[PDB]
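> Before we start, here is the structure in question, set down as structure tokens.
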Amino acid sequence: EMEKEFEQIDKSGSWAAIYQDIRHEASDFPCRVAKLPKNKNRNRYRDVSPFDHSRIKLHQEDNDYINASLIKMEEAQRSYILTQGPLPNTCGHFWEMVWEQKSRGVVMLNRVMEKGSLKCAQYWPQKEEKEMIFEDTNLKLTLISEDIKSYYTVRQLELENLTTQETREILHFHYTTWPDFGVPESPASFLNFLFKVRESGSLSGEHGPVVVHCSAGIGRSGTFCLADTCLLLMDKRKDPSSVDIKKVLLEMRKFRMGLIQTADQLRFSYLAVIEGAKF
Ligand SMILES: O=C(O)C(=O)Nc1sc2c(c1C(=O)O)CCNC2
Ligand SMILES: [Cl-]
Ligand SMILES: [Cl-]
Ligand SMILES: [Cl-]
Ligand SMILES: [Cl-]
């Protein structure tokens, strides 16, 4: 059914039109805090900001601001934190957010450098013996091991709250092969990656929401959460073809602006959901 709706859109070549309808219908809510002068250097892209109502608030006695949004999908009973790739001055805030929100997993969908340009700070240690200390938020981050596969890498990170000496294991799920232009021709690798994140337990309700990011935290990040939520809805509903991907994306856009950044990303999400539903 959705597979037939996909074919109809492909035949009529109307992906651009449907995507623009989503942009026109998208929620608009204030982003006052993100736009305060003191937060100028906490935002990677001036045109991508968290809404006030859903932004993640830092708990320590400093500026509470981070460019991060809580997406809470009520029917699917799943939550995500979507955030930008951290800046050199916000890596401490990023790990403070992971700690305070009790996240177990971080999903990274970009490379630190892409097409020769820097899209994200090097916010985790590449070498076991060169741990990272975030003196502003009093956290220590250590690479314990990594499992490098051909299209993604899973890292075992140890995050220590230097104030309490408590430690936690954070799983770093890094999709390293998103193409330089456009979307993956096939959703096979992306779905395998999603299933690996699921199997880890990082998306379960037992701990805090997974933290998902790309460079701006809206395009690739939006594809990941949209596909995941739509697949959940298809398992839950009596008539799984009743899942309206466009409605689900508009619901998610109540929580963060600009989720899905191109018509190709929209088509890719449809294709991922169609293929993943088959399993
Ligand atoms: O990596 C991503 O998918 C992502 O959300 N990218 C985005 S969204 C977005 C930009 C970018 C960028 O990477 O330059 C530039 C400014 N406008 C919005
Ligand atoms: Cl200010
Ligand atoms: Cl990288
Ligand atoms: Cl950077
Ligand atoms: Cl948009």
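Following Swiss-Prot, chain A shows residues 2-280, kept in their order.
Recorded method is X-ray crystallography, 1.7 Å.
Each residue, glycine too, has its Cβ placed from N, Cα and C.
In Swiss-Prot, the entry for mutagenesis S50 to A or D states: No phosphorylation. The structure shown retains the original residue. According to Swiss-Prot, the experimentally introduced change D181 to A is described as follows: Substrate-trapping mutant. If you look up Swiss-Prot, you'll see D181, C215, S216, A217, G218, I219, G220, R221, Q262 marked as substrate binding site. Quoting Swiss-Prot on the mutagenesis of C215 to S: Catalytically inactive mutant; abolishes sulfhydration. Taken from Swiss-Prot, the feature active site, phosphocysteine intermediate covers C215.
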> Tell me the Cβ neighbour count for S216 (substrate binding site), meaning other Cβ atoms within 10 Å of its Cβ, over all protein chains shown.
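So the number of other Cβ atoms within 10 Å of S216 (substrate binding site) is 22.
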> Pop the Cα-Cα gap between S50 (mutagenesis position) and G218 (substrate binding site) into the table, whole Å please.
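For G218 (substrate binding site) versus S50 (mutagenesis position), the Cα atoms are 10 Å apart.
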> In the structure shown, which of the recorded positions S50, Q262 has the fewest other Cβ atoms within 10 Å?
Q262
> Please report the Cα separation of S216 (substrate binding site) and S50 (mutagenesis position) in Å, rounded to an integer.
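That comes out at 13 Å between the alpha carbons.
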> DSSP on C215 (mutagenesis position), three-state: which is it?
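It is coil.
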> Within the set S50, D181, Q262, which recorded positions show a CB-to-ligand 1 distance under 6 A?
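The recorded positions passing the 6 Å Cβ test are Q262.
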> Which residues, sitting 6 or more apart from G220 (substrate binding site) on the same chain, put a CB under 8 Å from its CB?
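In sequence order, the residues whose Cβ lies under 8 Å from that of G220 (substrate binding site) (at least 6 apart) are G259, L260, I261, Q262, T263, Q266.
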> Sequence gap of 6 or more, C-beta under 8 Å: which same-chain residues meet both conditions with respect to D181 (mutagenesis position)?
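Same-chain residues close to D181 (mutagenesis position) (Cβ under 8 Å, separated by 6 or more) are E115, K116.
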